[PDB]
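Beneath this line is the structure, given in structure tokens, with notes to follow.
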Amino acid sequence: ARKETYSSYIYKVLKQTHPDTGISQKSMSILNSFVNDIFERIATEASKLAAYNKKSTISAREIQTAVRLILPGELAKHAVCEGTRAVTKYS
Amino acid sequence: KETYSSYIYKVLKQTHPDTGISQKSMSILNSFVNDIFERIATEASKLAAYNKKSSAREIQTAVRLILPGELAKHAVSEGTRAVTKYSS
Amino acid sequence: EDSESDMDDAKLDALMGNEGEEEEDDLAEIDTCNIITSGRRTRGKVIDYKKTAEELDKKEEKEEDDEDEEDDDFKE
Amino acid sequence: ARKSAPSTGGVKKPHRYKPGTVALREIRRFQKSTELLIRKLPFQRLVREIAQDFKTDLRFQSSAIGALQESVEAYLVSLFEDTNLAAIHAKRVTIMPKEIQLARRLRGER
Amino acid sequence: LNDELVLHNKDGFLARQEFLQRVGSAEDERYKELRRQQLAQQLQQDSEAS
Amino acid sequence: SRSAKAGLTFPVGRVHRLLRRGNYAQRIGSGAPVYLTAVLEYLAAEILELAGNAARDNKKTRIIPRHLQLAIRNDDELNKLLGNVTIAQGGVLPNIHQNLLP
Amino acid sequence: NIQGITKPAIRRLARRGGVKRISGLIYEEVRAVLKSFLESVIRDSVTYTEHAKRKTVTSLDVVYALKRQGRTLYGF
Amino acid sequence: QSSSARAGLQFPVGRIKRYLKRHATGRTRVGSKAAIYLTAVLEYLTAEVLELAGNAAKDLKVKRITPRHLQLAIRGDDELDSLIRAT
């Protein structure tokens, strides 16, 4: 069959950050598992929060609020910084 | 606003008909019902996420996964009774 | 197999934005929360080699080289 | 007798009770208690005095303040049980910060 | 007895009371300044020593 | 309605509608709309029996929430399957140590 | 307000907690930790009060905060 | 052009859109901007951890990122340790 994962994309991100260094096998497995866990937690929190707000208007604000309420200040604030810049560049 | 008040009263008359109720107990029992239901459903969905899936067996196996066997056997028996009655 | 995945991503990048009443964020959005400190992309910091670890825990050949060799270097 | 009274006063008499038995009877009477104990109005006063720092005009509801009171009141009691068990595990029937810190570092504060 | 009223009310009870309210607002703002400095120090120490 | 067809006291049509609105997965077998309802009735029935005997213990016809707490805290299995919930109108079961009392 | 839970209130809470003798230098740290817990829960409550920027806090907000805080509560 | 290229980033949005549509709850659905923001956040965190692990490997003079370097970077940034304990 076929499998889908973030090998090439994470490698590209690292090359942008550290071109000389790569990613090893189990280190990639660890990173992929952690990023999947983070995505699933954010998605579940956004879904249950939107259900709590009794409105079917799920914006980037749902993911933003999730990021605030599941992750400490530093990483969340920097992520929202870069996400705001990326969104206003796309928009 | 479909609540379980009528169902709760029915199960009260079934178990201890002579026993009365408070004015806040029904909220506690309704919370028990729906929160147990949603957590069991979430565990069932997370278990079925790995297996390719695009009923009675899934609910029964989710119940048997985590919920204690002392209750799981009764749950399986009553679920089989319910599905047979539905098919009847 | 990355080409078909990228094509599927590009195709799906347009279906999700027209799934009903969305009108995302009212075409506006709050700026960098608190203060702007993300830098360009990262912090640009490193770590040391010596007892700096013993300074770090006070501030708060993996699985053998055969397994270090076992983990194949990823090729895009 | 301070002043005019039902004949001769002083009927209170020296009737001091030694501790231990009094402590046992008061804890026995307190255990059966099931309702709220601390005053609720100072509680809402303090919780509103510590809410405007985030923002003012937040407003509140009786259900809210009641739920926070229930959450804070039903959580520190288990802490009290753990501290008492850690205390009488050692030869210290009284409570000192040592066993409460012990409980903090075994209940996973982080 | 009219002119003395307006020569006395220029700096009377109400003016002095309002001035005391001004100084109270000033010292409350100073307390706010102290609070923000202290909390900022707490945030700095939360990452400079942990 | 649905209860008569299923032969079960607790309604399942509303419960099944809630489950369908949940959309927990792409494959949602609809052949057992009352399975979760069945298990919840069984659990609540045993809980009600425990609460009823506890209330009859202290000549209390009406179930005080303290009786409910005692019923849900007197069994090893019940406290094992959930023990992290603080119920309103608390009060732990009486206990004493061999050192505090003679 | 620092002196919300006063000395007799903390004393009777401790007696309800089944302690033989309560020393006179134990309530300060307990007050500190419960104030920290209260600050955490009110911070969470004000966060989800702005989930839809609702201008009022209700039992739903605090039960949300407590149910994701790990210390689940019941009676409702 | 491609929406991912339009955002000026590396992470692709479509994968997160597909994996997030699973989290739809009947009448409740999710939007594309939420997925774009999630991709931005994921790219940021992966870039941060990759930079930290690459610097740690450069300290070890290793051209390949090691999970021990990942955990050392997590330990150094206490926010990451608190997050991984929370999640």
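Numbering of chain A is taken from Swiss-Prot, so the residues present carry the numbers 36-126, in order.
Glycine is treated like the rest: Cβ placed from N, Cα and C.
Experimental mutagenesis at this site is recorded by Swiss-Prot as A:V48 to F, annotated: Confers UV-radiation sensitivity; when associated with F-87 and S-88. Secondary structure at A:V48 (mutagenesis position), taken from DSSP and collapsed to helix, strand or coil, is helix.
According to Swiss-Prot, the mutagenesis experiment A:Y87 to F carries the annotation: Confers UV-radiation sensitivity; when associated with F-48 and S-88. For A:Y87 (mutagenesis position), no same-chain residue lying six or more positions away in sequence has a CB closer than 8 A to its CB.
Annotation of the published mutagenesis A:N88 to S in Swiss-Prot: Confers UV-radiation sensitivity; when associated with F-48 and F-87; the original residue is retained in the structure shown. In the three-state DSSP reading, A:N88 (mutagenesis position) counts as coil.
All protein chains considered, the CB of A:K124 (mutagenesis position) has 12 other CB atoms within 10 Å. Quoting Swiss-Prot on the mutagenesis of A:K124 to R: Impairs ubiquitin conjugation, DNA double-strand brakes formation during meiosis and histone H3-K79 methylation.
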Which of A:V48, A:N88, all mutagenesis positions, has a Cβ with the fewest other Cβ atoms inside 10 Å: A:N88
Cα-Cα distance linking A:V48 (mutagenesis position) and A:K124 (mutagenesis position), given in Å to the nearest integer: 19
Integer Cα-Cα distance in angstrom, A:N88 (mutagenesis position) to A:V48 (mutagenesis position): 36
